[PDB]
Amino acid sequence: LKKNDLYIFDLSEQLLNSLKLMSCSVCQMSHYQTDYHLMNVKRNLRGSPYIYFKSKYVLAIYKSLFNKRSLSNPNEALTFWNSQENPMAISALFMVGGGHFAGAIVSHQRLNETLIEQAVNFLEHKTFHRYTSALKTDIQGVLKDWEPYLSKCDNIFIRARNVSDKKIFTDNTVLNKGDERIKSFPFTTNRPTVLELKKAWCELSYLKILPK
Ligand SMILES: [Zn+2]
């Protein structure tokens with residue numbers, strides 16, 4: 001099992017149907033890495049920490065990736081993720097700290113910087129910095145700018161250790177406080193840069209092989 005065979009949103013049917021839990025519509029065209037499909041996706045969008053499976057000698061996936069209020073079980077989630085019927089699956093990624101910001105809207109679809117990082121498709125991405133907040137209006141600007149994307153996101157992952165910095169994302173913005181989709185990163189992360197957003201994404205979106 002190479003890492004290429006472990007992307008949670010692109011698992012082969014053999015690997016999927018083996019997993020055991022431990023206890024084109026947007027183009028009107030009948031083509032997924034083409035730049036055409038990507039703009040149409042863009043146009044239409046714009047208007048223990050783990051769970052374990054058994055198979056081929058223990059695959060682990062982050063609990064944060066799932067929807068807590070969901071009646072589906074994790075196998076049902078994985079199979080729905082791996083079906084062409086969710087081509088506009090997106091998530092958001094935000095880190096702020098020490099005057100630095102990086103945000104991105106990430107597509108769940110992969111592509112052709114390591115090869116694993118080179119396949120992360122950021123539909124939008126922004127990074128800026130301000131000494132000191134005054135960052136607050138800048139970031140509230142990005143959130144309004146991405147409002148159509150944000151209302152269609154599966155998850156919105158935010159790192160803001162500072163209490164005033166976490167307040168930046170919900171104090172009178174387009175995100176509401178107590179939005180289930182808003183979640184911490186289940187692992188420590190570095191400085192807010194675009195590459196760090198991709199590190200975080202690859203860390204959430206690939207199964208991990210662990211001991212039982
Ligand atoms: Zn298409």
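Counting starts with 1 at the first residue shown.
Just so it is clear, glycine is given a Cβ too, placed from its N, Cα and C backbone atoms.
There are 16 other Cβ atoms within 10 Å of the Cβ belonging to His125 (mutagenesis position). According to Swiss-Prot, the mutagenesis experiment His125 to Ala (Swiss-Prot position 279) carries the following note: Does not affect ability to release incompletely synthesized polypeptides from 60S ribosomal subunit.
Under DSSP, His129 (mutagenesis position) is assigned to a strand (E or B) in the three-state scheme. What Swiss-Prot notes for the published mutagenesis of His129 to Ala (Swiss-Prot position 283) is this: Does not affect ability to release incompletely synthesized polypeptides from 60S ribosomal subunit.
Record note (Swiss-Prot), mutagenesis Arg130 to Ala (Swiss-Prot position 284): Does not affect ability to release incompletely synthesized polypeptides from 60S ribosomal subunit. The unchanged residue is displayed.
Counting every protein chain shown, 8 other Cβ atoms lie within 10 Å of the Cβ of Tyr131 (mutagenesis position). As a published mutagenesis entry, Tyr131 to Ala (Swiss-Prot position 285) appears in Swiss-Prot alongside the note: Reduced ability to release incompletely synthesized polypeptides from 60S ribosomal subunit.
If you take the Cα of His125 (mutagenesis position) and the Cα of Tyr131 (mutagenesis position), they are about 21 angstrom apart, rounded to a whole number. Gap in the deposited chain: 5 residues are missing between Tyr57 and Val58, whose Cα atoms are separated by 7 Å. Gap of 9 unmodelled residues flanked by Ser30 and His31; Cα separation 9 Å.
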